[PDB]
Amino acid sequence: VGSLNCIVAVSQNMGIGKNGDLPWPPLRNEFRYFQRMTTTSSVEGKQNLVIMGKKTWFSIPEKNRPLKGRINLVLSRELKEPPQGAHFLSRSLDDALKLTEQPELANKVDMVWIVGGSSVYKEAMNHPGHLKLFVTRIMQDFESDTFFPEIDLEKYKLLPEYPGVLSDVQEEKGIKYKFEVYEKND
Ligand SMILES: NC(=O)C1=CN([C@@H]2O[C@H](COP(=O)(O)OP(=O)(O)OC[C@H]3O[C@@H](n4cnc5c(N)ncnc54)[C@H](OP(=O)(O)O)[C@@H]3O)[C@@H](O)[C@H]2O)C=CC1
Ligand SMILES: COc1ccc(Sc2c(C)c3c(N)nc(N)nc3n2C)cc1
């Protein structure tokens, strides 16, 4: 099992969702960006695992579930089996990570990508260890009802470049945004 990572797109006021969808209109190249980063594995003959909360899962369009070419794991204490289309079900972040260390997944999983929502991100970001955050900064305020947790810059270093990630400002549908990579190790 290799790297543990978070990926998120967030607005200036730290919003990541509204009524079970994104706070901004669909940004095609940003979704493609998300798809490329979570799918691509450096170790041949392996796949990345994506871990999400239940409400994240149901937010993804049915036709795109499971996220293709990745192992899909959903977090829930209420569910008793994985949702239709999901691959795995765990009851805690600890459990999900324990699981990747079982003999089955052990040698099938490269990168693990936490893709949301707020409470999964919170726990991961505040747990000791080597962790990257891939952060798309939507450069506007947008009305939101769910929020990215605080990034402690004493611990998370913004990297000045990262291979496969554009540094310059992007824009689609008149919304400007940029990509960022943070790393801590503690
Ligand atoms: N802009 C972006 O990058 C992203 C946007 N989103 C958006 O943000 C929102 C997702 O919202 P959010 O409310 O944070 O929902 P989550 O996807 O985190 O789902 C919350 C539920 O998942 C389960 N859960 C969460 N953490 C754990 C855990 N550690 N262990 C076991 N179960 C857990 C619980 O379900 P149960 O009650 O069954 O135990 C909880 O009610 C949506 O609006 C979505 O569109 C989501 C990801 C990224
Ligand atoms: C590809 O089909 C999908 C449908 C909905 C979502 S929700 C989403 C998430 C969870 C997401 C993320 N973690 N990081 C970035 N940079 N963009 C994202 N989006 C848009 C993600 C994928």
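The numbers used for chain A are those of Swiss-Prot, and the residues that appear cover 2-187, in sequence.
Every residue gets a Cβ built from N, Cα and C, even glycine.
Per Swiss-Prot, the feature NADP(+) binding site maps to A10, 16-22, 55-57, 77-79, 117-124. The Cβ of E124 (NADP(+) binding site) has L94 as same-chain neighbours under 8 Å, each 6 or more residues away in sequence. In the three-state DSSP scheme, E124 (NADP(+) binding site) falls into the helix class.
In sequence order, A10, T137, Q171, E173, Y178 make up the list of same-chain residues 6 or more apart from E31 (substrate binding site) whose Cβ falls under 8 Å from its Cβ. Residues annotated as substrate binding site in Swiss-Prot: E31, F32, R33, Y34, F35, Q36, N65, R71.
Swiss-Prot lists 4-185 with the feature domain 'DHFR', giving sequence analysis as the kind of evidence.
All protein chains included, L23 (mutagenesis position) registers 20 other Cβ atoms within 10 Å of its own Cβ. Annotation of the published mutagenesis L23 to F, W or Y in Swiss-Prot: Decreases affinity for NADP and dihydrofolate over 10-fold; the original residue is retained in the structure shown.
Among the mutagenesis experiments that Swiss-Prot reports, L23 to R is described with the note: Strongly decreased affinity for methotrexate. Decreases catalytic rate constant 200-fold. Decreases affinity for NADP and dihydrofolate over 10-fold.
Swiss-Prot documents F32 to R as a published mutagenesis change and attaches the note Reduces catalytic rate 5-fold. Reduces affinity for dihydrofolate 9-fold; when associated with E-36. According to DSSP, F32 (mutagenesis position) sits within a helical segment. The 10 Å shell around the Cβ of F32 (mutagenesis position) contains 13 further Cβ atoms across the protein chains shown.
Same-chain residues at least 6 positions away in sequence with a Cβ under 8 Å from that of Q36 (mutagenesis position) are, in sequence order, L68. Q36 to E appears in Swiss-Prot as a published mutagenesis result, with the remark: Reduces catalytic rate 2-fold. Reduces affinity for dihydrofolate 9-fold; when associated with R-32.
In Swiss-Prot, the entry for mutagenesis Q36 to K states: Increases affinity for dihydrofolate about 3-fold. Reduces affinity for NADPH about 3-fold. The structure shown retains the original residue.
A mutagenesis experiment is reported in Swiss-Prot for this position, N65 to S, and the note states: Increases affinity for dihydrofolate about 15-fold. No effect on affinity for NADPH. For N65 (mutagenesis position), the number of other Cβ atoms no farther than 10 Å from its own Cβ, over all displayed protein chains, is 11. DSSP assigns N65 (mutagenesis position) to a helix.
Among the mutagenesis results in Swiss-Prot, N65 to F has the note: Increases affinity for dihydrofolate about 3-fold. No effect on affinity for NADPH. The residue drawn here is the original one.
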Intrachain C-beta neighbours of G18 (NADP(+) binding site), sequence separation six or more, cut-off 8 angstroms: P24, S60, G117, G118, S145, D146, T147
Protein Cβ atoms within 10 Å of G21 (NADP(+) binding site), excluding its own: 11
Contacting binding-site residues for ligand 1, chosen from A10, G21, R71, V121 when the Cβ sits under 6 angstroms of any of its atoms: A10, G21, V121
Integer Cα-Cα distance in angstrom, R33 (substrate binding site) to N65 (mutagenesis position): 13
Residues that sit under 8 angstroms from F35 (substrate binding site) by C-beta distance, when 6+ apart in the chain: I8, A10, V116
